[PDB]
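**Q** Here's a structure for you.
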Amino acid sequence: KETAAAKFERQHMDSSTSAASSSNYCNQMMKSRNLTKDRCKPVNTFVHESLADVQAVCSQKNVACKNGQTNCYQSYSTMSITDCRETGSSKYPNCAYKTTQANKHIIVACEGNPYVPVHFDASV
């Protein structure tokens, strides 16, 4: 099985671009990151910053997670992100996503030693 940290990296990291290229960014990325394999993952955020910068969020502002856990952290600075969400015409295996590029603070839950992101909670 995938470690929690590796799954976060696969689902949420895109350090190769500074921002979403086009309207087709999400369709391309959701597919290549294997998030459309058995089903269409309905919502997924990619972060366009270095892994180091995202990992550093675990030592930033400690905040509650949406679910009530206390191991979430909000980035002090805004980061380049792309929100990917299924559209109305999306039907597995023909997954279709809307691509929304933005610059926001990210909030992640962190766990482990080393203490690293294991879940993407939200952006603000």
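Just so it is clear, chain A uses Swiss-Prot numbers, and the residues here are 27-150, in order.
Header lists the method as X-ray crystallography, 1.9 Å.
Backbone N, Cα and C atoms are what each Cβ position is placed from, and that goes for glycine too.
Heads up, here are the entries from Swiss-Prot:
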type     : residues                                                       : note
BINDING  : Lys33, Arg36, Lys67, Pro68, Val69, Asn70, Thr71, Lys92, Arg111 : substrate binding site
MUTAGEN  : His38 to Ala                                                   : Loss of activity
ACT_SITE : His38                                                          : active site, proton acceptor
MUTAGEN  : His145 to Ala                                                  : Loss of activity
ACT_SITE : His145                                                         : active site, proton donor
**Q** Can you tell which of the binding-site residues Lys33, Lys67, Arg111 lies nearest to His145 (mutagenesis position) in space, using Cα positions?
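**A** Smallest Cα separation from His145 (mutagenesis position) among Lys33, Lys67, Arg111: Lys33.
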**Q** Looking only at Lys33, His38, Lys67, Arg111, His145, the recorded positions on record, which one has the least crowded Cβ, with the fewest other Cβ atoms within 10 Å?
**A** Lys33
**Q** With every protein chain in view, what's the tally of Cβ atoms within 10 Å of the Cβ of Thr71 (substrate binding site), excluding that atom itself?
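**A** Result for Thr71 (substrate binding site): 20 neighbouring Cβ atoms inside 10 Å.
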**Q** Taking only the Cα atoms, work out how far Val69 (substrate binding site) lies from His38 (mutagenesis position), in Å, as a whole number.
**A** 11
**Q** Mind giving me a neighbour count for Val69 (substrate binding site)? Other Cβ atoms within 10 Å of its Cβ, every protein chain shown.
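**A** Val69 (substrate binding site): 10 neighbouring Cβ atoms within 10 Å.
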**Q** Rounded to whole angstrom, what's the largest C-alpha distance between any two of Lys33, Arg36, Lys67, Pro68, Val69, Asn70, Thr71, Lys92, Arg111, listed as binding substrate?
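**A** It comes out at 22 Å between the most distant Cα atoms.
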**Q** In whole Å, how far does the CA atom of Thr71 (substrate binding site) lie from that of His38 (mutagenesis position)?
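**A** The Cα atom of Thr71 (substrate binding site) is 6 Å away from the Cα atom of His38 (mutagenesis position).
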**Q** Going by DSSP, is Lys67 (substrate binding site) part of a helix, a strand, or coil?
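**A** DSSP call for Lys67 (substrate binding site): coil, neither helix nor strand.
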**Q** Determine, to the nearest whole angstrom, how far the Cα atom of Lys67 (substrate binding site) is from the Cα atom of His38 (mutagenesis position).
**A** 13
